[PDB]
Amino acid sequence: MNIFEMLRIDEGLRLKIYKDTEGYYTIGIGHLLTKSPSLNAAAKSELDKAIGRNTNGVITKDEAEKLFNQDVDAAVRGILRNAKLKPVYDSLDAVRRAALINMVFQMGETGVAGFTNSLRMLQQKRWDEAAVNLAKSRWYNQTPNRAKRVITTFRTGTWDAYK
Ligand SMILES: [Cl-]
Ligand SMILES: [Cl-]
């Protein structure tokens, strides 16, 4: 198992513009297009600009994967540039690094950076405590199944939640 496979399970693959769990316009493998309520312009506009062609709200599998590669790359690089995230990432093992990349992909660097307390516990290797803390969040309450998977990953340092 690896980051791409992990995120592919968490986000799924949709070739037509869709609304995410928060009602935002997304496409492919969790690629957010816009937070705006306008489909026919705004979202489709963003989509065409992202892809480089007149799409009509539908993309191909290769197109989805191209967006996905960019987004994973961005996530990693964002973590590495973030004063708050970098040190946590550096302190972790390969499996847990993947769990942090996942949270970053879903919520944004800024969002993850706010789990101050959890971050400090992860850095200290206090696995069970960090898991408990991570669960007291809107994140866990809104997308509990996915959150539990990421949390188990941090807790165990294994890919069990995904197998
Ligand atoms: Cl983009
Ligand atoms: Cl969920």
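We count from 1, first residue shown onward.
Using N, Cα and C of the backbone, Cβ positions are placed for all residues, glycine too.
Recorded in Swiss-Prot as a mutagenesis result, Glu11 to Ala, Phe, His, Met or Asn carries the remark: Complete loss of enzymatic activity. Per Swiss-Prot, active site, proton donor/acceptor is recorded for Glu11, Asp20. While the structure shown retains the original residue, Swiss-Prot records the mutagenesis experiment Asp20 to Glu or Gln with this note: Loss of 99% of enzymatic activity. Among the sequence features in Swiss-Prot, the mutagenesis site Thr26 to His is noted as follows: Facilitates transglycosylation more effectively than hydrolysis; covalently bound substrate. Per Swiss-Prot, the feature substrate binding site maps to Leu32, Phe105, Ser118, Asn133. Experimental mutagenesis at this site is recorded by Swiss-Prot as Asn133 to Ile (Swiss-Prot position 132), annotated: 5-fold decrease in enzymatic activity.
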Cα-Cα distance linking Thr26 (mutagenesis position) and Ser118 (substrate binding site), given in Å to the nearest integer: 28
Residues that sit under 8 angstroms from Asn133 (mutagenesis position) by C-beta distance, when 6+ apart in the chain: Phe115, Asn117, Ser118, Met121
